[PDB]
Amino acid sequence: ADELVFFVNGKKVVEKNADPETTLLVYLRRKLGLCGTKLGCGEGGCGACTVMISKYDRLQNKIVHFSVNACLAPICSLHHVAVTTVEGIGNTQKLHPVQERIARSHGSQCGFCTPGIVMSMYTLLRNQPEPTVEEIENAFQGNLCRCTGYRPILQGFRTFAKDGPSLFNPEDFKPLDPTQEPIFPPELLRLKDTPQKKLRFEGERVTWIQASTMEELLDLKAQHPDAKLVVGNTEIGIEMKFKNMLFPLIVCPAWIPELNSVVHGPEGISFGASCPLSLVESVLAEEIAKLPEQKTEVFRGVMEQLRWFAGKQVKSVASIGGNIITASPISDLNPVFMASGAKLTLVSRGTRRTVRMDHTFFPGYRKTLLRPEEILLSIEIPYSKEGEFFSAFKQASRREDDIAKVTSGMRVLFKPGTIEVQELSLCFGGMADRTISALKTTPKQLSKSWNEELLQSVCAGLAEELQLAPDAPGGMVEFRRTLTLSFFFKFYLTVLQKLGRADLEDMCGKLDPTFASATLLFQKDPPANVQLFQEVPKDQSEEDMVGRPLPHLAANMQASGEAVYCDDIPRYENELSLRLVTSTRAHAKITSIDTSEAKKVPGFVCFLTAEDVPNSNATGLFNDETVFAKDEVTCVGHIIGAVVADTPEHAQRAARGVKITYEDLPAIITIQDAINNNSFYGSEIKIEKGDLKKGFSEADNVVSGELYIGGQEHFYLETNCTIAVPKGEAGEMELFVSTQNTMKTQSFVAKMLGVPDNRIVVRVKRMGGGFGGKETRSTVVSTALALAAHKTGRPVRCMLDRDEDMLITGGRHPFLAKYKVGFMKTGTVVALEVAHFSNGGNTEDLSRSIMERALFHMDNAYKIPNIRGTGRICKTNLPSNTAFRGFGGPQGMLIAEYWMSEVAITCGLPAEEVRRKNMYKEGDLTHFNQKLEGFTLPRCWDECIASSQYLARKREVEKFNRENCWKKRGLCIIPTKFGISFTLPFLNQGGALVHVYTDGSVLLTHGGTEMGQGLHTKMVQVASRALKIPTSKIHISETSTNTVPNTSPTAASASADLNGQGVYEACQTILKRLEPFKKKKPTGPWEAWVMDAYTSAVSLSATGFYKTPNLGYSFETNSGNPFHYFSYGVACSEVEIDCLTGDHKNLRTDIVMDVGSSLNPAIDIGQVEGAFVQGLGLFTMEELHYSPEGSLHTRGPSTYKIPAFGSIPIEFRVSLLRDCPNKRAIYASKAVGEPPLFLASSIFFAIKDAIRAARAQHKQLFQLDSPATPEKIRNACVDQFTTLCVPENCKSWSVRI
Amino acid sequence: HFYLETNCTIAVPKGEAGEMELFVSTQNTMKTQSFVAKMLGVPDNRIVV
Amino acid sequence: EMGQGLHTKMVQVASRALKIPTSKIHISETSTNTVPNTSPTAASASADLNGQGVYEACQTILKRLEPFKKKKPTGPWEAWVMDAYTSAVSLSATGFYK
Amino acid sequence: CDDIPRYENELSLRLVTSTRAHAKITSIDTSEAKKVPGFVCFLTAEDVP
Ligand SMILES: Cc1cc2nc3c(=O)[nH]c(=O)nc-3n(C[C@H](O)[C@H](O)[C@H](O)COP(=O)(O)OP(=O)(O)OC[C@H]3O[C@@H](n4cnc5c(N)ncnc54)[C@H](O)[C@@H]3O)c2cc1C
Ligand SMILES: NC(=O)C1=CN([C@@H]2O[C@H](COP(=O)(O)OP(=O)(O)OC[C@H]3O[C@@H](n4cnc5c(N)ncnc54)[C@H](O)[C@@H]3O)[C@@H](O)[C@H]2O)C=CC1
Ligand SMILES: O=c1[nH]c(=O)c2[nH]c(=O)[nH]c2[nH]1
Ligand code: FES
Ligand code: FES
């Protein structure tokens, strides 16, 4: 047959024309309208698309439940399963416990990741109603969250665990009743008796055969060896979606019993090639628990790799055979199968052979020695023998769900009773274009004794045998080489210990006890968290919620998937899809465009270019950007045009058929390129104070250096999205947009169209994150789509794929700084000169303002009497960089702390004392001559240093480092000062509009947009206090240019300050109008006053407005206040580094933050944690790599590694400063969004302390650029291994920009 | 009356907090709003006409 | 608007009140979330009532612009408006009449 | 109003009215209505929230 039949949320689906290219995600959202399931990445990384599958498993004879990525599941793989989405477990009328707990525990901010995390937890509970803490954490290896900093999610869900004034009350959570879960569809149980018949599905381009038997599979593969096997689709889906490969015939063998069986033999365990890795895991775990240790060495090796192998969603469907045959050079399994000589059975029609994985199995890149007509039946994973030891190793950029830089299986067999080597196998991924054996090094060690000579022989052989070209794919050549030796070292030591336990301690020797920690398998203590904040006054009304931890108003709907983001809006029946076509050259003339292939794609409508722009092609904040490229392209990612088609699928296909011919022009890529070409945005910016010459002459010491700071991709979980709806009259258009800047969106659309602003309406209900990346760069999508709507007269929609968004929309500015600091032997700083350079990319955008804010924070917390900072913004052929939470502040302040770190080391004084004695005091002027009033930073410092027990912990750190040779701890406490207000004075304004309807209910709006920061929640708290009515009577629906005009972007942490005042004033106007009615009826309720005013013909509508007073700095006179007030905070962080791998644990972080009298401590603590964790990514994990020709390599979660659940400080404590009202902002609060981010530098400087200790163990003022990744950490821990592994020019994989 | 355009409503539910947007051929947005809100049992502030 | 040219009349009124051409003023629609608690369009009264409403909202805008008008009594409307915006003066107002 | 494009998921409503000046409703039978292709539901007083 050819009907596809499955269930969704208990409802039967019969699809008569299933296309094999249709994913479950697309089917849920577009065909069934169920938009709770989200698109976050399309490549298995983020988990936003997580759903549960149930089926009757014929082989285990029971109903099973597992999670999958809907983004990678072909619907054609889902015949006779039952899908459950977020909508299927609960809704706001009756929330599932999982939904209730994540909402009420403040575990949903932007809400875009909530459904997927809900579904991971839900599936766990369906499998294990009493999970451990460890199991809960493991449920989310495949889920990403950019907003929360993960703590609240884990803390909320800990309430489910067997072994599990406050922010939430677990006692109020309703209990779990598993009898109340959805029935397994009865029809599927009845169908379980029918034999499986082969199925055929035919799409636009692809034919899918679901084979029921081995005979049908082999027959098919003999007659069409081109038939592409698909099991889990976790490779093939990526190949199709991102590498534009098309396999017009697919066969899915997943149903076939012989590919799914598990057989225990005398030599080991045989897994059918279609067995999911989840089943390999459960089977090997059981065998490891019950068999003798001596037999399970290889099994534990496999398990060690599978620990850091994707998450539950991927492992549920990813087959063991799929990994083997894909034959990526960085397969984590193939090195272990090669090292252990695992036995593979291959079959075709009439043939059957058995082979041992060795070097010949992989004859070339992504090749195996299978014949075209052959399939893998099974792999036998062997028992270990007496005297046989195994280790597996993986080092990536992040532990969880990452691509290995190096990965390895290592096996030794000893001649019985001896420590003499009978066999030795060292196999590696990530060191060549295939999985390799060290076949030249290991023969030489046969018959040697396991000793220091063997260790040194093997390392010198590995350094010689495993060479890498300077240009090797993946770069990090020094690190990779170093890892092969370091992994061998760990294996060497581990084998010593294993010989020890075999009673051969006398022959091989004891392990030095300071070496023991080198061999430990990665392990974390359980998490411990503290949140401290201040109770409101006893006397405060229970209806006054200002200062209370009210949950985000949309949390319940975000948990239920009912909250609507832009792409969740139903399409109009006549709606069209747009796809951008972007430059593949950093700098070139466009010589011609051929759309001839695009025109052949079904549903193609048109290709828009600069010629189609009705009015002006000049856009961007400083009017230096094209809407569409005209004559030349100036970055890889520069938008040339836009395809319009019926569907996103046809628009993608048509975009690929737009062929562009270029002639290259000289490209300026790097900051150095830009300096050498005098390529900058405007003139040098400068702040200077005192006498630099005096100060340097007086200094006991002077230290000079440089620091490089890598950029950052926002990774808002919802990408850029616009719907433009033309109204057919008078140029009128309405746009629905994920943007922080409705005003600029409106302006830019209207100028492009040549219509007045009054014709264009921009609406924002909410964003799934913004973080600065939607302050301006959203408009490059909005303008394109508006033009399409204008041209066609039809609604048009575009949501960017993650790869497109990451390429086009730019990021945080990389900075290069050159510093010189003069200081006394006491640690007192007397002179500082810093030259800052940023890489701005190919339009100005906000670059100059970002550099201003960097210069405004080059002091961080420190009084420096003689100081000069300069900044220059580099104009380059890269995507334009823009706002990112911190807006230059973090870069400026890292530089400050970096030279400060060197001051302390040069003086030989404790860093905390050196920072404290340089700290400003109350009443001091900054370098830009602004007075520091209400300076809470010393209180934050004293509180943090005491509550974190910093001094006592320093003693423990020193002790650890004296007792461990190959792991080291570091500990650092860092302060911050962050100036609050836009650097551009007039942007410090906001407005609101309030209506009171005659039922007494209140509809409020203001200029701010909700992006997960709880702005609407705060404005409702504010309005409720101001009007003295419950929050329940006040509602905010959305943000719109036609309710509040001329709004500033939701930016600069200031939006609660600005909109809070506007809201307060609007409310005051309403109260003044109600006064006479309140006087006449002082008891009678709100509703009576309102009705009385109405029937007395009194207006119940008012605007409100605020501007921040007394702002305006001059660079010429170094006078006037840029800022209204400053935020203050301190963080102390502890780390443990692995000196052999570069990995590290974030052991503990303690934060004390001044948020004034918090409007909402639940939201504010969430902003502290979320900002802190983004900073943790900036400084330690997140790295963008570009080709030498300026092409971004890093375009998705596979390569771009944001913090994972497992990344956060194990012990994570946050205190909001008590008794610190800030009376110049709304209800004495302070802004919170950006200031905490820089406090993650505490982790950077803790790492730097740990490296210093490692360097003393095995050059003072060593370099540590940001981010301090495993590469940078490992390379800086110089030792006997790095020595053996250490060319211009010489082009390499990537260039530092 | 024989208005050439007869009575006509489109109601668009937003799936959040009872919110609903109505496009109506009416002289009386206020009573439209009131009457819809009372029938559904939601506040006036959820209903836009 | 039901064919009686109410929006036409309100644009004419606003243009006089503000002293700018009708071309610079637009009305898109009527909505309960821009003006609440409205009487029906009835009793022949709607241009009388809304015209006063419109006139008052326009007077509020004028009062807010007058310092910028005094400092450039010739400079065009567009310069007064942009000056007010960059001086962080509100360019939104309600109006009402009974 | 009716010139506005329909959403891809938009439904259509038709009122059912009395054919009597003054009467008790003794029963309502929707069996024939349920057979019409595309039928979703029949709303009555009991459906009012
Ligand atoms: C988010 C994510 C994380 C990942 N993490 C890791 C990781 O840490 N380490 C790692 O090594 N990999 C990783 N992978 C890669 C991937 O998950 C695995 O390689 C997976 O095992 C592929 O199996 P599949 O059933 O999904 O393969 P499919 O994509 O269906 O097929 C893959 C290839 O194998 C072929 N094939 C499948 N079965 C057979 C058979 N029986 N005979 C012959 N050919 C066959 C297909 O024709 C195809 O070429 C990751 C992938 C994703 C999406
Ligand atoms: N998406 C995810 O999150 C994860 C995916 N995987 C695997 O990662 C793969 C990534 O695929 P691709 O990006 O196409 O990369 P790939 O399969 O080409 O492997 C890239 C790596 O191979 C090595 N390599 C390739 N050529 C080399 C040479 N000439 N010299 C030295 N080393 C060389 C380098 O280690 C390089 O970084 C996926 O197909 C999947 O199998 C594994 C872990 C996580
Ligand atoms: O001074 C600022 N101006 C901005 O426009 C902005 N944007 C942002 O994210 N932070 C800041 N800071
Ligand atoms: S959208 Fe499927 S994992 Fe990200
Ligand atoms: S709340 Fe998790 S990505 Fe936003």
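Here chain A follows Swiss-Prot for its numbers: 3-166, 192-1285, 1290-1317, 1321-1331, in order, are the residues you see.
Method reported for this entry: X-ray crystallography, 1.8 Å.
Placed from the backbone N, Cα and C atoms, the Cβ positions cover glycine too.
In terms of DSSP helix, strand and coil, the domain '2Fe-2S ferredoxin-type' (A:4-91) has 14 helix, 31 strand, 43 coil. The domain '2Fe-2S ferredoxin-type' feature in Swiss-Prot is assigned to A:4-91; the stated evidence is sequence analysis.
Annotated domain 'FAD-binding PCMH-type' per Swiss-Prot: A:228-413, in sequence order.
Sequence-distant contacts (6 or more apart, same chain, Cβ under 8 Å) of A:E262 (FAD binding site) comprise A:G349, A:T353. What Swiss-Prot lists as FAD binding site is A:256-263, A:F336, A:346-350, A:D359, A:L403, A:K421.
Around the Cβ of A:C535 (mutagenesis position), the number of neighbouring Cβ atoms within 10 Å comes to 19. For the mutagenesis result A:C535 to A, the note given in Swiss-Prot is Slows the conversion from the dehydrogenase form to the oxidase form; when associated with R-992. Abolishes conversion from the dehydrogenase form to the oxidase form; when associated with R-992 and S-1316.
DSSP assigns A:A1079 (Mo-molybdopterin binding site) to coil in the three-state reduction, placing it in neither a helix nor a strand. In sequence order, A:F914, A:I1007, A:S1008, A:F1009, A:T1010, A:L1014, A:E1261 are the residues near A:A1079 (Mo-molybdopterin binding site), counting only same-chain partners six or more apart with C-beta under 8 A. Per Swiss-Prot, the feature Mo-molybdopterin binding site maps to A:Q767, A:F798, A:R912, A:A1079; the stated evidence is similarity to another entry.
For the mutagenesis experiment A:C992 to R, the note given by Swiss-Prot reads: Slows the conversion from the dehydrogenase form to the oxidase form; when associated with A-535. Abolishes conversion from the dehydrogenase form to the oxidase form; when associated with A-535 and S-1316. The Cβ of A:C992 (mutagenesis position) has A:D539, A:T541, A:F542, A:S544, A:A545, A:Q1284, A:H1285 as same-chain neighbours under 8 Å, each 6 or more residues away in sequence.
DSSP assigns A:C1316 (mutagenesis position) to coil, not to a helix or a strand. For the mutagenesis result A:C1316 to S, the note given in Swiss-Prot is Abolishes conversion from the dehydrogenase form to the oxidase form; when associated with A-535 and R-992.
Each residue contributes its Cα atom, and for A:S346 (FAD binding site) and A:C535 (mutagenesis position) those atoms are 41 Å apart. Taking every pair among A:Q767, A:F798, A:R912, A:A1079, the residues recorded as binding Mo-molybdopterin, the greatest CA to CA distance is 12 Å. Take the Cα of A:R912 (Mo-molybdopterin binding site) and measure to each of the recorded positions A:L256, A:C535, A:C1316: the nearest one is A:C1316. Of the recorded residues, A:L256 (FAD binding site) and A:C1316 (mutagenesis position) place their C-alpha atoms 41 Å from one another. A Cβ distance below 6 Å to any atom of ligand 3 is met, among the recorded positions A:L403, A:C535, A:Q767, A:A1079, A:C1316, by A:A1079. Less than 8 angstroms from the CB of A:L403 (FAD binding site) sit A:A300, A:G348, A:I351, A:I352, A:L371, A:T372, A:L373, A:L397, each of them six or more residues away in the same chain.
Neighbour list (A:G259 (FAD binding site), Cβ cut-off 8 Å, at least 6 residues apart, same chain): A:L74, A:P303, A:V341, A:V344, A:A345, A:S346, A:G349. The DSSP secondary structure for A:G349 (FAD binding site) is helix. Recorded residues A:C1316 (mutagenesis position) and A:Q767 (Mo-molybdopterin binding site) have their alpha carbons 49 Å apart, per Cα-Cα distance. Taking the centroid of the Cβ atoms of A:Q767, A:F798, A:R912, A:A1079 as the Mo-molybdopterin site, the other same-chain residues with Cβ within 8 Å of it are A:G797, A:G799, A:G800, A:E802, A:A910, A:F911, A:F914, A:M1038, A:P1076, A:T1077, A:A1078, A:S1080, A:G1260, A:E1261. Under the three-state DSSP scheme, A:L256 (FAD binding site) falls in the strand class. Among the recorded positions A:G259, A:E262, A:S346, A:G349, A:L403, A:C992, the residues whose Cβ sits under 6 Å from any atom of ligand 1 are A:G259, A:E262, A:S346, A:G349, A:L403. Around the Cβ of A:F798 (Mo-molybdopterin binding site), the same chain contributes A:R148, A:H741, A:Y743, A:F911, A:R912, A:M1038, A:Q1201, each under 8 angstroms and 6 or more positions distant in sequence. Here the C-alpha separation of A:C535 (mutagenesis position) and A:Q767 (Mo-molybdopterin binding site) works out to 65 Å.
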